[PDB]
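Below: the structure, in structure tokens.
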Amino acid sequence: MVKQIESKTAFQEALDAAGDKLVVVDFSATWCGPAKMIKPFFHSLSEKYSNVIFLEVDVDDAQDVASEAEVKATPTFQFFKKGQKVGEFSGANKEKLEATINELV
Amino acid sequence: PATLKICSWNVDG
């Protein structure tokens with residue numbers, strides 16, 4: 001399902017809830033139209049890979065989570081597994097999410 | 001220097 005992380009504290013809890021399941025994190029800015037506009041593929045895929053947990057993160061309302069990763073640009077997607085970061089990339093490319101998920105699935 | 005595909009943090013928000 002989809003989980004919105006409004007704080008780094010919840011980010012740690014969500015990583016633990018995913019367990020060994022893949023975990024994608026979107027740092028898109030909700031205030032940025034181009035970034036939020038690309039969320040349908042990220043959010044829509046949640047049911048495409050229900051065996052994968054998708055997290056949505058606001059660099060503005062969830063800046064504590066983004067500051068931890070030192071995000072230098074949005075939208076940025078980060079992959080976590082067992083609470084371990086194994087991949088990250090930037091650029092408004094929704095299809096790229098499909099390949100990276102396939103890569104870490 | 002500004003790419004529509006990317007949002008810059010230089011933004012006050």
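Counting starts with 1 at the first residue shown.
When the header is checked for method, it gives solution NMR.
Backbone N, Cα and C define each Cβ position, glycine as well.
Listed in Swiss-Prot:
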type: ACT_SITE; residues: A:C32; note: active site, nucleophile
type: MUTAGEN; residues: A:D60 to N; note: Loss of pH-dependence of dimerization
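In this structure, the C-alpha atom of A:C32 (active site, nucleophile) lies 10 angstrom from that of A:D60 (mutagenesis position). Applying an 8 A CB threshold to same-chain residues 6+ apart, the list for A:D60 (mutagenesis position) reads A:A29, A:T30, A:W31.
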